[PDB]
Every structure is written in C-alpha cells, then in structure tokens.
Amino acid sequence: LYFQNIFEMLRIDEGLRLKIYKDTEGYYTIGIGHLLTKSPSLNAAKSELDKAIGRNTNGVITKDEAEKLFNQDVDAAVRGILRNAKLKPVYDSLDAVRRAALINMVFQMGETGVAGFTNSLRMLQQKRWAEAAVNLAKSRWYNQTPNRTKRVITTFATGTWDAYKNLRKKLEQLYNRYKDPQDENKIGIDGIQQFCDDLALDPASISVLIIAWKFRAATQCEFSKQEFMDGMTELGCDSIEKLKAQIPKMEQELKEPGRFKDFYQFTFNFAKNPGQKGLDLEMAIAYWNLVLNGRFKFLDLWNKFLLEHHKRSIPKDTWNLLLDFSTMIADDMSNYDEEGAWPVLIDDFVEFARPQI
Ligand SMILES: *C[C@H](CCN1CCOCC1)C(=O)NC[C@@H](NC(=O)[C@H](Cc1nc2ccc(C(C)C)cc2s1)NC(=O)CC)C1CCCCC1
C-alpha cells in the first residue's frame, strides 16, 4: 500500500471530527467523512470503530487514527474511479495534484455526481485547464460550496496546492496577531480581547457568544489554535472583515427555534468551568440575562428566586428545561402543571412567584 497532501486538502474542505457523529443521511461517521456502519445502533458503530482502530476508542480517536481511516477511503475512492468508464480516462491522464482535486470531487458528490460533469472532464483530459476552470465555475457545485469549489477549481487550473497553501498563510498571519506570547499554540486573554476589538464587539456581548457557538468553542476565556483555524475555514472566512459580514446570517439562524435551542444548550457547556458538571449560579444568571433576554417574562423574578432560595450550581438538565418552561408558561402561571415532570427547582419557583402574581 505504501507504494501508491490529500489528507490536509480534505481536512480543510470537509473537516475533521474526532468524535462519532451522525451525518446528513443519519449515518454514524468519524474522521473526514468516514462511514462506520449503515446500522442505527451506536453499539454497532463503536464496535466497527473499535475493530478498525484496534482499541476501545469509546467513539473518540486521535488525528493519526483519523488519517489511517482516511487513507483507506482514498484507496477505495481511487479503486471506484478506476472501475468507472467515465472517470478512469480523465484520472489516468492527470498529474498527482489534479488527481487529488478529482478524488476531492468524488468525496463530495460521489462517482455519479462527478461523471455528470462530462464537458469539464473532457476539457481536463485534453489539458485545457483555463476552459475547464471557467466551465466548472458555472455549476451548482460552485454556488453550494463556493469556498471549497474555488479551491478545487484553482487546483485544476494551476496544478499546484496554491489555493490551500495561500489560505493557510493568510490564517497563520491573522493568528499571529492573537496568539499568546507565553503560549504560541493558544490565543490568551489579551488575544481574545484583541480579536473582539478588531470585530468592534465587547467580549461579554451576545454577538461574541453567537461567534463562539459558530466556532464550536469549548470554554469561555479560552481559544485554541485548532478552534481558530477550523472555525475560520468552516465559516469560509480568511479575515476579520469576512467574519464580521457573517454575523447578521448567524443572527437570522437563531430566529428558527431548532437553531436557538442548539445555541441555548451550547451556552451551558461553553460557560461552565472545565472539570465541573454544573454551572455556578452567578455565571448561570449572567448567561441567562444574555440568551433569555426578551424570551422569558419571569427572568428577573427567576434570578431573584435563585439568589435568595437556591444559592447553588445549576445542573445541565435544569438549564435545558428552563427554555421549555419560558416558552409554555402563561403570564399568570395558571397553565403550570405542578403535578407534572418539571425539575423541583422550577416547581419551587412557581410556588414562590404565584403569590407575587
Ligand atoms: C475568563 C474570565 C475570568 C474571570 N474574570 C472575572 C474576575 O476574576 C478574574 C477575571 C471570565 O470568566 N469572565 C466572565 C465573562 N466572560 C467573558 O467575557 C467571555 C470571554 C470570551 N471567551 C471567548 C472564547 C472564545 C472566543 C472565540 C470564539 C472568538 C471568544 C471569547 S470572548 N465572553 C463570553 O462568554 C461571551 C458572552 C462574562 C461575560 C458575560 C456573561 C458572564 C461571563
């Protein structure tokens, strides 16, 4: 197999997941789009992953394990390309760099999706790079994934890695402005503050919490190099100005309840101290004032109730259920089912709040 840059090309274009996840079609995936099983059983998926890696992964792998799986998928894709009468001639005629761009296309839309580009594939086989580049840019493929497609088209146009190398340069230069002088592999307190100033935002603002959600950031006041790089590439941003222009779109998303729920639940995980399962009361109230502002009539009376009668950490389930509480609760609390399944804390809040109307 050893006799046969591509891993980094697809790490950028598709993304690398180190934890077992469900893909669009609902299948159990890991690494760079590696399918584990067609089975709806996570036990089966973990069994497949464990067998393939050779350890009890519990659904979590290293980047090197993800690479082992990725090289197997490249080999399978190449074999499939070679058994395809519409793809084999083009593939055989292409240099190593342009073959990687073709394998990239197969990874995205499959063999049938790629074979549909008959005129463009012909131009590539004929080494009419300029004509192929203009023709591939007319497709829906160019509008569905503009950033990825432009990179792939550039690879076919030049036969160089310049699209990927130049994106990494621009992001590394941008990163250097924010990295911690005491720790090059992370963005510190000062760096996060600088990042927020460049965006003309306060670090305690909702816009910055929305950005953290979009970057899938782990914890408040922490920002790793990997979070910065992966976040900027996935969002299709190579500058602060480009990130700034994405903010209205992120805002509109939150008008849809499913997205808002995902953001609201993410806030708890982001806000809490690593190593702690719960969220300290003072911090829970400060984040509730940000995310439930204009969504919960009883927000202040709730904060007052907790500061005076709870005075302890907020568990994740209670945090999640407060959103459902705020949505259904009548202004007079008459529809509250006290004989229901709400946390004891919410039952106690209703009991405390009801005499005060
Ligand atoms: C970490 C900081 C230390 C404690 N400080 C208070 C007194 O003791 C010493 C100093 C802290 O907990 N501050 C609370 C504050 N949080 C924030 O301002 C955060 C800061 C950010 N963290 C990140 C991480 C990553 C990113 C990237 C995705 C760009 C950005 C930011 S900003 N902001 C937020 O969490 C956004 C709302 C309070 C803010 C208001 C809500 C309560 C906590």
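First residue shown is number 1, and so on along the chain.
Backbone N, Cα and C define each Cβ position, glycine as well.
Among the mutagenesis entries in Swiss-Prot is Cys221 to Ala, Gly, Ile, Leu, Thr or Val (Swiss-Prot position 115), noted as: Loss of ability to stimulate cullin neddylation. For the recorded site, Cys221 (mutagenesis position), the DSSP three-state label reads coil.
In sequence order, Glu338 are the residues near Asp347 (mutagenesis position), counting only same-chain partners six or more apart with C-beta under 8 A. Here Swiss-Prot notes a mutagenesis experiment, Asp347 to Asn (Swiss-Prot position 241), with the remark: Loss of binding to CAND1 and CUL-RBX1 complex but retains binding to UBE2M.
Residue density at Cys221 (mutagenesis position): 8 other Cβ atoms are found within 10 A of its Cβ, drawing on all protein chains shown.
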